[PDB]
Each structure stands twice: as structure tokens, then as C-alpha cells.
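Asker: Below is a structure I'd like to ask you about.
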Amino acid sequence: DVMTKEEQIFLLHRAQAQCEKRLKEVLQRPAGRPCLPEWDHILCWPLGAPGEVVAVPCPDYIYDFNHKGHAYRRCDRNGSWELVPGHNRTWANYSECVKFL
Amino acid sequence: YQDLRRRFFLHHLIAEXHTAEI
Ligand SMILES: [Zn+2]
């Protein structure tokens, strides 16, 4: 019954392909400059309104995550995802997802 | 060990991912 690493990787690949299709779709809508769907190797972040803190349920296809939790990004007021200054990284808080690992 | 293999892969994704405590 155990989920193998190989299945977990397949599920990530499936979520990544869905994210790509999602980005292409929302790019055909009327829009200003919302923060756009992005794949980070764990999650597909959804559209974000300028300024807002974006909460996503810890993904159900990650077998070991806390599914009652959320992960967080922030969309800046220019429509760019918030960064970690001085590091080559987008700001994201996955603490709730990993609290029991 | 299949549980460990899977979890240790997740460790790398989180380390490379969770950045709010940097
Ligand atoms: Zn390793």
C-alpha cells in the first residue's frame, strides 16, 4: 500500500503538467498584471491579486504533508511574487505543511 | 524503507522550497 518515491514523483509530474496548462489558460483571460500561476516543484501557485497574501491548501498529492494546513506566498503591489532579498528564492512559507515531519 | 526514500526526497524539495525562515 506504501506510496513509492516513484509514484510520488509521478504525482509531482502530473501536477506540473496541470500547472503549465493552467498558466496557458489564465493568460488568455482579460487581466491586468496579477501574479501568475507558477510551479515551484511542490505546488502550482494560483493567480494572485496585487498585494495579497495567497494561501494554498497543503497539496493532497504530497503524501507526507499536513493536509489540514496551508502554504503561503505574497503577491506584491506590482503583480510580482514576493522574493527573499539576497537569496535567489521566491518567498514561501510551508511551515504548516511540514509541522509533523 | 520505501517511506524513508520518499520522505528524504521531500526533504530536498522543501530545502531547495520553504524560504520564509531564510
Ligand atoms: Zn538526499
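Numbers in chain B track Swiss-Prot; the residues on display, in order, are 51-72.
Header lists the method as X-ray crystallography, 1.3 Å.
Cβ from N, Cα, C; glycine included.
Quick paste of what Swiss-Prot says about this protein:
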MUTAGEN   B:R57 to A  Strongly reduced affinity for PTH1R
MUTAGEN   B:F59 to A  Reduced affinity for PTH1R
MUTAGEN   B:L60 to A or K  Strongly reduced affinity for PTH1R
MUTAGEN   B:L63 to A  Reduced affinity for PTH1R
MUTAGEN   B:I64 to A  Reduced affinity for PTH1R
Asker: Determine the minimum-neighbour residue: among B:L60, B:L63, B:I64, listed as mutagenesis positions, which Cβ has the fewest other Cβ atoms within 10 angstroms?
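Answerer: Each of the mutagenesis positions B:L60, B:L63, B:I64 was scored; lowest Cβ tally within 10 Å is B:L63.
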Asker: Take the C-alpha atoms of B:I64 (mutagenesis position) and B:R57 (mutagenesis position) and report the distance between them in angstrom, rounded.
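Answerer: Per the Cα atoms, B:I64 (mutagenesis position) and B:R57 (mutagenesis position) stand 10 Å apart.
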